[PDB]
Amino acid sequence: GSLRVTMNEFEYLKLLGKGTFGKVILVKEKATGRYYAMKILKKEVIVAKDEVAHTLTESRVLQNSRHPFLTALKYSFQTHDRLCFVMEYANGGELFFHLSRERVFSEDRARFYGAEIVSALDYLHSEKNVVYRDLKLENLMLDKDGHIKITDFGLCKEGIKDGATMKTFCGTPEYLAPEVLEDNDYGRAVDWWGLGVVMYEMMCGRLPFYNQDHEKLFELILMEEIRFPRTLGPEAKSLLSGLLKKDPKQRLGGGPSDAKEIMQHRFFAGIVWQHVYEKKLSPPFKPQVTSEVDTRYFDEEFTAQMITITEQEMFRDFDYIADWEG
Ligand SMILES: C[C@@H]1CC(=O)Nc2ncnc(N3CCC(c4nc(-c5ccc(F)c(C(F)(F)F)c5)cn4CCN4CCCC4)CC3)c21
């Protein structure tokens with residue numbers, strides 16, 4: 001008999017996040033003593049907000065992908081009223097928690113993270129024919145060793161081989177690529193724009209383009225030549241200007257060699273790309289967690305809270321059990 005996963009096979013320990021569509025809880029599988037982050041989604045709030053397409057895209061990408069820097073789905077199962085994603089638990093918390101406190105990262109620290117993101121995106125593009133589209137600091141986490149985890153696969157576009165184009169208008173206003181705003185028919189190069197915004201935020205301490213009014217913010221993305229700090233070297237200014245070229249064709253990685261264009265840039269000199277993949281590169285920060293229940297790198301606004309528990313043909317191919325252990 002096939003391994004069946006249900007809610008009662010988990011101990012519900014800590015609230016990590018909570019919102020409109022549901023909540024994230026730190027869980028332990030009773031049978032194995034292993035810890036996971038269960039994302040519980042209210043079937044009604046997904047159905048009501050027209051997020052079914054996104055949820056299923058997330059489940060499909062999660063089932064079909066395996067990379068060290070992509071968050072891994074252990075189990076996905078459902079009740080009459082709930083959608084459950086049993087995710088690999090990232091003990092290092094959100095990268096925003098870490099950058100919000102350090103203000104800036106060293107060139108060497110952003111180098112290490114950017115190379116891991118490059119590895120993951122090269123894989124989605126070259127191997128899986130998937131365009132990620134939602135690369136922002138908000139979707140980056142750290143595992144227990146200090147390696148990057150990219151999360152949130154709902155905004156993915158599948159079946160994109162070669163110079164293939166997309167039409168959807170999605171992403172976080174602040175991270176949206178020029179081509180996306182110009183409402184064109186954009187390609188895989190939107191992920192490299194994303195890489196530039198995140199690495200700028202990393203090495204600089206602020207977004208390259210910001211204004212509270214959406215109209216004005218867009219104009220900066222569309223026109224402003226990126227400002228830089230005096231402490232930042234030239235290689236990093238090149239990479240940033242490179243990924244932040246307004247024209248996807250001009251942009252570093254916008255060419256037919258895709259990620260190879262970025263991997264060869266001077267900022268990445270000396271790195272062995274097969275080693276980036278292999279976690280052979282030593283992390284610049286080691287999360288200082290004492291146990292898996294140590295939620296020091298998580299928001300107290302959720303952790304301190306007490307956990308309280310709050311059509312069918314649509315979520316057909318949702319269920320999953322991974323073939324891997326742990
Ligand atoms: C499942 C996820 C991904 C993974 O594979 N492993 C993992 N390991 C450890 N923690 C994880 N969590 C911790 C909680 C965090 C969060 N979600 C909401 C949250 C908000 C609204 C919602 F509707 C949901 C929902 F999707 F669960 F419904 C969660 C609020 N928060 C905290 C606040 N930050 C979010 C961005 C800015 C600050 C998301 C990341 C994960």
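Each position is counted from 1, following the chain as shown.
In case you wondered, yes, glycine gets a Cβ from its N, Cα and C as well.
Features as listed in Swiss-Prot:
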| type | residues | note |
| --- | --- | --- |
| ACT_SITE | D134 | active site, proton acceptor |
| BINDING | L16, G17, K18, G19, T20, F21, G22, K23, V24, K39 | ATP binding site |
| MUTAGEN | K39 to M (Swiss-Prot position 179) | Abolished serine/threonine-protein kinase activity |
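Put plainly, the recorded positions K18, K39 were compared by Cβ crowding within 10 Å, and the winner is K39. In the deposited coordinates, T310 and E311 are the last and first modelled residues around 17 missing ones; Cα to Cα they measure 20 Å. Listed in chain order, the extra residues whose Cβ falls within 8 Å of the Cβ center of the ATP site residues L16, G17, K18, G19, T20, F21, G22, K23, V24, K39 are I40, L41. Residue pair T20 (ATP binding site) / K39 (mutagenesis position) shows a Cα separation of 13 Å. When the Cα atoms are compared, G22 (ATP binding site) and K39 (mutagenesis position) turn out to be 7 Å apart. Under the DSSP three-state reduction, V24 (ATP binding site) is assigned to strand. Of all Cβ atoms in the shown protein chains, 21 besides its own fall within 10 Å of the Cβ of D134 (active site, proton acceptor). Considering only the residues assigned to ATP binding, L16, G17, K18, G19, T20, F21, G22, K23, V24, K39, the longest pairwise Cα distance works out to 14 Å. There are 21 other CB atoms within 10 A of the CB of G22 (ATP binding site), with all protein chains counted. According to its DSSP assignment, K39 (mutagenesis position) is in a strand.
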